[PDB]
Amino acid sequence: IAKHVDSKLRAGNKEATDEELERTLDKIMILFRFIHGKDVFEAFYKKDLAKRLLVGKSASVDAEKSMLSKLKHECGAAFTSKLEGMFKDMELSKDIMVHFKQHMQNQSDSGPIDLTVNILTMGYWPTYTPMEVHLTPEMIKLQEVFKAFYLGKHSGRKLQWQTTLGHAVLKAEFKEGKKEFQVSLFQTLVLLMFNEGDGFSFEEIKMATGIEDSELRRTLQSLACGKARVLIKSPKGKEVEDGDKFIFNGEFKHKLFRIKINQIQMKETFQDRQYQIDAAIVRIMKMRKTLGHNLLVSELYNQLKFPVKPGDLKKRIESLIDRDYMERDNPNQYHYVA
Amino acid sequence: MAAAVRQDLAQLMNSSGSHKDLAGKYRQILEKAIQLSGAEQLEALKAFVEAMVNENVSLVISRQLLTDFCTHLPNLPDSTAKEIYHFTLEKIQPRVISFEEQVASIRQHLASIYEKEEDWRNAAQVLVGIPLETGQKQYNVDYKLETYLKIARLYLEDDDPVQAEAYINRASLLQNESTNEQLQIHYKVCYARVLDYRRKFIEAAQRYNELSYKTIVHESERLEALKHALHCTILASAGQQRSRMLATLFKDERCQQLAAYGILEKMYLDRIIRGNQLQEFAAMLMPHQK
Amino acid sequence: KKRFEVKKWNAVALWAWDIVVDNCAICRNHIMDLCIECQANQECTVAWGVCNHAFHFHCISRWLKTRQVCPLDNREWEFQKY
Amino acid sequence: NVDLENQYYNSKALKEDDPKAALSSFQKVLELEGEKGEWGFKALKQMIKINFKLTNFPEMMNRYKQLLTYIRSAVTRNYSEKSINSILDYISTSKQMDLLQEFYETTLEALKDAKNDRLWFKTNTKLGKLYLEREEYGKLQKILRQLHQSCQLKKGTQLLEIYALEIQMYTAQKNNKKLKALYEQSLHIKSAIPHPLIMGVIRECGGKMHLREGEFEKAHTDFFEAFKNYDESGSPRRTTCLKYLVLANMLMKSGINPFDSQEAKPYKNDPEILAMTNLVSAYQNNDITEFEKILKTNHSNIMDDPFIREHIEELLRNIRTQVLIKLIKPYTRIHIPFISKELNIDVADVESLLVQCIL
Ligand SMILES: [Zn+2]
Ligand SMILES: [Zn+2]
Ligand SMILES: [Zn+2]
């Protein structure tokens, strides 16, 4: 159900709208307010927000924070939580990028390449470790410079880079016409390392770049196949083995002065525990008749060995209070009531 | 008198045949250069190090040459080896990101030299330079634990308890999850030593007593740990925990062979110890305990 | 002349803490050794929060027994993780 | 039609001949295009930047008019806001405030002609901040009144921003009562998603007001929130916020080291925070001699602002009281000169302190 509102909030050129977009967003929340199972909707919206902000840019942050504020009502400040964090992270990334641009323009103004960082927080975002692929020497200088600048600005943070969720542009010089590529890091690395030399075999790509075998296979699946003109090869569909002799053809007659082969985004590949928790809740009561919520949670954590998530605690407390096993005037206290 | 061969390395850069030929040429020129023994050899290695960092050579070939040069490298006299180690360590600094792991190995070797040169001061500084946490390349838990334990021990032997405590805390931050068995015992030993050095005598005695019951550790080290625990609990501040620990050690039959059994007898029953009794007990104390 | 040359590069990175937690603010002892009274009396682990402060479990329970306020940030203490 | 959109790329590619040839190339980019799209937006901008580079104000003014009537639709709101902010910043970097003023006036009138919304809101906010840079009060006040009328709840971000601007102005105007009233008013909003700079600005003033009034728990909470929200946004005010947090914690009777938190540990070795770290470490684990030594040694670097000096009298008395309480605990009949010797004060001060403690 959240896919509809994600598509409505997505950038769509002509999809751009006016205040009636805000009215439609309010209508969507009107349809949502009586829908149960909010956890699934929240998780889907978190994934959608991460996809829209982490890679690419959405239609407008305006309606984004408007929707976040609207979900804050009728739900609670602690319920939203992460999405506000992602929005603040995007704002901080923009500010830090402006500051880094000023710093680069100030001292030793050379600007070989145009860096654009999107520093995120470890906890909020759905992070994932990169392949630890070795970056080619053209972009190592900017990595070092920005690392030094970030360490100078913020003290004791450490940057955990992710070379799997970024973009770049390469000025191709095959023949006449500087076909500006738009590539992911893997394709940038492959093309740049192929620039020095010619006809590197697949094992040579593995050794020089260091990409994982599966990811390198997926990357080299592109730069060919589509339209059967990016790279001419006798096999079709998928055929890549160790020691394969592949070389880029010395001509690129793609009939448009805007090359985007970063098409990877498009061609992208309890009952027993609940019983134990309920029994623990019952046993904590029928003793301490009036108990606070945090005290009850701490008591159950003490009485149990395996960790268990607080979400299980909350859902079991709600389920067992639904059965008239307790009653709720402070809102963080429970009486026994049998 | 083959000094000019290093200059021949420049003629290797002119070749545009980017394949195994350059790797073979670099390997054979390194083999030719390492055969020297005098200061000409030192200049040779130098030139080789200052040429490997050059951006003209590809990353993979330079990395392979650096790693095999390091792995066969240390078969020289210690002085020249230290000089060239410092030279390459300070030369690879501009390109640490592209030459990370190699540098790490080199640093470890340097520390090894300071292990046999009786220098516990600069060994810790050299081992610190390895970027264990910061950096795009991360190591396994065991390597971090071993490096932190080595740094903590080296700092402890330099009479710097603060840095040793900081690094043992850093090690314990990740010691909880690990697969190695002897590493946990070594970490416990280092933590007990650090607590003993920080004048937290009762906690050190408790740690030593817990360590003495381990079965993997040898019997002689068990007796040494029991003796250390007894010494720490004798020096501990008077109170209820100290008296309980004294009773616990008294209920152990292995205290009889210890040289401080009489003091244990006179302390367990809460009897005043004369000044002349401790004349010989203070001789066996550690130098930092006096 | 480079066949491929980088003009602009947008990269996504992360920030963290190079040293997360070392001591409990309550007992001043190590985070992952023992909860001070647990040493004198004689497993018990750490208990995080919404603010991600990660005190002990015995220490945070003792603090909550008197007042329900986080020691450092002085906010409402909501349990999370264990 | 791919030639029409991609010929902007090969006309921006022959950008070597900027004068009289780039202008014509993007002119024919416009004239060869009729479909309202982002590519014409790119064209306008390119020639706006090129033209402003080589002076000639009237042509760039006309190209402004074209861009502003181009902001109606087609291009996304995010890109349009980014381009407006970038053009405004890239001119304001060269001062010359009169054409900047006509710039802001044209943006305001054009966004009034179209939908105003958060775009016009933030344009007026940036204009108010620019006025605040000059510290002039009349234009800032009138712009603030216009902005408040526009705002005047599901829109708490706007109210929080305008309150932050008001607090920033009044902290330089030195109006304590107005600042307290504004903080109390902003305490009501509870459904906003603001920039952390705004949150830190509105929390630092509240913490300072609480410290001035006498409250210390709320002051400590506000100062911690201000420091936390000032760190992230870079900010060069994190320090003074950390110092105020340390002072409030010390006036709180503390009992817990504020530098054990993960957000403040890296700054414990800052040159401007080392004195406060030593003061805190001396406060807990009572040590009057070390506290006095730290105060005397660092008597010229921290005894400048009128916020720690005025509270140094509350200190040097709580620590003495704690030392006295821990000292007279095991005795039953204790000489007063002995207490005076232990506390390193004269007999009259000891008698006064004992009388106050007993009362
Ligand atoms: Zn604790
Ligand atoms: Zn415990
Ligand atoms: Zn907290």
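Here chain C follows Swiss-Prot, giving residues 19-60, 67-106 in order.
Cβ coordinates are placed from backbone N, Cα and C, and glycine is handled just like the others.
Here is what Swiss-Prot records for this protein:
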BINDING   C:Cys42, C:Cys45, C:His80, C:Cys83  Zn(2+) 1 binding site
BINDING   C:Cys53, C:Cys56, C:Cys68, C:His82  Zn(2+) 2 binding site
BINDING   C:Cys75, C:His77, C:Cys94, C:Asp97  Zn(2+) 3 binding site
MUTAGEN   C:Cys53 to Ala  Strong reduction in ligase activity; when associated with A-56
MUTAGEN   C:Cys56 to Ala  Strong reduction in ligase activity; when associated with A-53
MUTAGEN   C:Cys75 to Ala  Strong reduction in ligase activity; when associated with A-77
MUTAGEN   C:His77 to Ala  Strong reduction in ligase activity; when associated with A-75
MUTAGEN   C:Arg91 to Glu  Impairs UBE2R2 activation by neddylated Cul2-RING(FEM1C) complex
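Structure coloured by features recorded in Swiss-Prot.
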residue: C:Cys42; record: Zn(2+) 1 binding site; CB count, 10 Å: 25
residue: C:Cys45; record: Zn(2+) 1 binding site; CB count, 10 Å: 19
residue: C:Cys53; record: mutagenesis position; CB count, 10 Å: 24
residue: C:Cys56; record: mutagenesis position; CB count, 10 Å: 17
residue: C:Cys68; record: Zn(2+) 2 binding site; CB count, 10 Å: 13
residue: C:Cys75; record: mutagenesis position; CB count, 10 Å: 19
residue: C:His77; record: mutagenesis position; CB count, 10 Å: 23
residue: C:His80; record: Zn(2+) 1 binding site; CB count, 10 Å: 27
residue: C:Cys94; record: Zn(2+) 3 binding site; CB count, 10 Å: 21
residue: C:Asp97; record: Zn(2+) 3 binding site; CB count, 10 Å: 20
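Cα-Cα distance from C:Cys68 (Zn(2+) 2 binding site) to C:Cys53 (mutagenesis position): 8 Å (rounded to the nearest whole number). Proximity of C:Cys83 (Zn(2+) 1 binding site) to non-local residues of its own chain (separation of 6 or more, Cβ distance below 8 Å) is seen for C:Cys42, C:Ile44, C:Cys45, C:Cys53, C:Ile54, given in sequence order.
Counting only the Cα atoms, the space from C:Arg91 (mutagenesis position) to C:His82 (Zn(2+) 2 binding site) is about 14 angstrom. Sparsest Cβ environment among the recorded positions C:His82, C:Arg91 (other Cβ atoms counted within 10 Å): C:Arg91. Checking the recorded positions (C:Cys75, C:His77, C:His82) against C:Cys94 (Zn(2+) 3 binding site) with a 10 Å Cα-Cα cut-off leaves C:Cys75, C:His77.
With a cut-off of 6 Å between Cβ and the nearest atom of ligand 3, the recorded positions C:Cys42, C:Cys56, C:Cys68, C:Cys75, C:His82, C:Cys83 reduce to C:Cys75. Sequence-ordered, the extra residues of this chain that approach the Zn(2+) 1 site, with Cβ no more than 8 Å from the Cβ center of C:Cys42, C:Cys45, C:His80, C:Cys83, are C:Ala43, C:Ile44, C:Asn47, C:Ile49, C:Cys53, C:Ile54, C:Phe79, C:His82, C:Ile84. Taken in sequence order, the binding-site residues C:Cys42, C:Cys45, C:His82, C:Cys83 that lie near ligand 1, meaning a CB under 6 Å from one of its atoms, are C:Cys42, C:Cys45, C:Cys83.
Checking the recorded positions C:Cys53, C:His77, C:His80 against ligand 2, the ones whose Cβ sits under 6 Å from it are C:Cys53. When the recorded positions C:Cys56, C:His82, C:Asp97 are compared by Cα distance to C:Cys75 (mutagenesis position), the shortest distance belongs to C:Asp97. Chain D comes close to C:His77, C:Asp97, taken from the recorded positions C:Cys75, C:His77, C:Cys83, C:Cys94, C:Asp97 by a C-beta to C-beta distance under 8 angstroms. If you measure from the Cα atom of C:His82 (Zn(2+) 2 binding site) to that of C:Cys56 (mutagenesis position), you get 8 Å. Report note: the Zn(2+) 2 site is defined by C:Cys53, C:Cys56, C:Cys68, C:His82, and the residues of the same chain whose CB lies within 8 Å of the CB centroid of those residues, excluding them, are C:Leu52, C:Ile54, C:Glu55, C:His80, C:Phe81, C:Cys83. Secondary structure at C:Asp97 (Zn(2+) 3 binding site), taken from DSSP and collapsed to helix, strand or coil, is coil.
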